[PDB]
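Student: I have a structure I would like to understand better, so I am pasting it below and will then ask my questions one at a time.
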Amino acid sequence: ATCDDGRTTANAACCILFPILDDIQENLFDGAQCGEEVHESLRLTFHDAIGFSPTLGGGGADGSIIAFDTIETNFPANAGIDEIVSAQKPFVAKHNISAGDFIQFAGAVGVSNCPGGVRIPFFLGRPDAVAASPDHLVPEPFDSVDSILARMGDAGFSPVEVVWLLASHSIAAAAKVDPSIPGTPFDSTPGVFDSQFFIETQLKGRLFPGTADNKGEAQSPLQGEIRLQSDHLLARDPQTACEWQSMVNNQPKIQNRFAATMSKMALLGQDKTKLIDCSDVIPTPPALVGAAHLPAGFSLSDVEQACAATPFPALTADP
Ligand code: HEM
Ligand SMILES: C[As](C)(=O)[O-]
Ligand SMILES: C[As](C)(=O)[O-]
Ligand SMILES: [Ca+2]
Ligand SMILES: [Ca+2]
Ligand SMILES: [Fe+3]
Ligand SMILES: [Fe+3]
Ligand SMILES: [Zn+2]
Ligand SMILES: [Zn+2]
Ligand SMILES: [Zn+2]
Ligand SMILES: [Zn+2]
Ligand SMILES: [Zn+2]
Ligand SMILES: [Zn+2]
């Protein structure tokens, strides 16, 4: 199918997305950059979608965090989310797609801006949200691995899938964990969808990059990087640590698993056969610049190995 400006897509219904794409690349993502708003928009897909529990309710990836922002953005686990929800609201008001559709679309478009990144499958047609998420559905960085895996499993995700999803922290910062240093990234290449995150979370902690007593925070190996206590445990806990380590310098696996599991999350509370596949509207991501490596001054003796069965992979380091 050919749309009114000459761009082509497999399903004609997908044509309405092209102007939205143009609008968000320029005005949400600063000219199709992999920056702050991509990071925030990706976080948003998860905070929207994970509001889904057979026992307590929530319609999953349904736009509820926008439609019902007054309730949802005041949940403690949604700290700092109101800023991206306010940025996105006017695009949803202006255009003719549902909030739920817009959140997943914006997420997928954003990630496609990041070198190393993937084109997350995208379906159009979600209806407007009909309920707010309950509170206590979003994992918090001071939660146990047991608690996190139980929460995620309740939403339909296995332990390994939680690891695959946390590839997102390769392009992510925190603002509210340590509010004296807002925007401090979880790995050293927040602009690059790579395995640096999995390497640096495995390094021995050295310092607190800001203040020293924040809930949900662990020592970082690097100034200007922040480590969540949750990432610290997941990297090291026997349930997840071998999966964790397997992502390292395994870019094809990161890409393949993140895209698959992101498509699964984006579809939570939704029916794929009721939606139209518009995946081909998402841009082609650039290729990885870099192989992932140890930061300068580090060696392999800096790695806390936690996988019993497999020795951490050899790695290059800067001089
Ligand atoms: C598995 C349990 C998870 C925990 C405990 C967790 C925790 C956190 C925390 C505490 C922040 C920082 C918020 C702030 O203070 O500004 C954050 C940021 C972020 N989260 Fe995770 N998260 C988890 C899973 C996920 C998932 C599955 C995704 C997938 C989309 C996601 C994507 C992101 C992104 C992209 C950011 C960066 C936001 C920004 O730079 O503004 N998180 N996460
Ligand atoms: C039960 As909870 C996801 O608020 O630790
Ligand atoms: C704030 As809680 C006890 O649900 O992790
Ligand atoms: Ca939701
Ligand atoms: Ca990165
Ligand atoms: Fe509102
Ligand atoms: Fe380097
Ligand atoms: Zn910006
Ligand atoms: Zn921001
Ligand atoms: Zn429009
Ligand atoms: Zn809670
Ligand atoms: Zn909790
Ligand atoms: Zn455990």
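Numbers in chain A come straight from Swiss-Prot, and the residues shown are 31-349, in order.
Any Cβ shown, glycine's included, is placed from N, Cα and C.
Per Swiss-Prot, the features are:
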ACT_SITE  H77  active site, proton acceptor
BINDING   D78, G90, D92, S94  Ca(2+) 1 binding site
MUTAGEN   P106 to H  Minor effects on activity
MUTAGEN   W194 to H or S  Complete loss of activity toward veratryl alcohol and reactive black 5. No effect on manganese oxidation
ACT_SITE  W194  active site, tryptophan radical intermediate
BINDING   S200, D217, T219, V222, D224  Ca(2+) 2 binding site
MUTAGEN   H262 to F  Minor effects on activity
Student: Would you kindly give the Cα-Cα distance separating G90 (Ca(2+) 1 binding site) and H77 (active site, proton acceptor), rounded to the nearest Å?
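Tutor: About 9 Å separate the Cα atoms of these two residues.
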Student: Within 10 Å of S200 (Ca(2+) 2 binding site) (Cα-Cα), which of the recorded positions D78, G90, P106, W194, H262?
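Tutor: The recorded positions passing the 10 Å Cα test: none.
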Student: If you measure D224 (Ca(2+) 2 binding site) to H262 (mutagenesis position) at Cα, how many Å is it?
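Tutor: Cα of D224 (Ca(2+) 2 binding site) to Cα of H262 (mutagenesis position) measures 18 Å after rounding.
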Student: Determine, using Cα-Cα distances only, which of these mutagenesis positions is closest to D78 (Ca(2+) 1 binding site): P106, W194, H262.
Tutor: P106
Student: What is the one among the recorded positions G90, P106 whose Cβ has the most other Cβ atoms less than or equal to 10 Å away?
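Tutor: Result of the Cβ crowding comparison: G90.
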Student: Take the Cβ of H262 (mutagenesis position) and count every other Cβ within 10 Å, whichever protein chain it belongs to.
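Tutor: Excluding its own Cβ, the number within 10 Å is 19.
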Student: Given the binding-site residues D78, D92, which one has the fewest other C-beta atoms within 10 angstroms of its C-beta?
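Tutor: Each of the binding-site residues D78, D92 was scored; lowest Cβ tally within 10 Å is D92.
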Student: How big is the Cα-to-Cα gap, in Å, between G90 (Ca(2+) 1 binding site) and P106 (mutagenesis position)?
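Tutor: That comes out at 18 Å between the alpha carbons.
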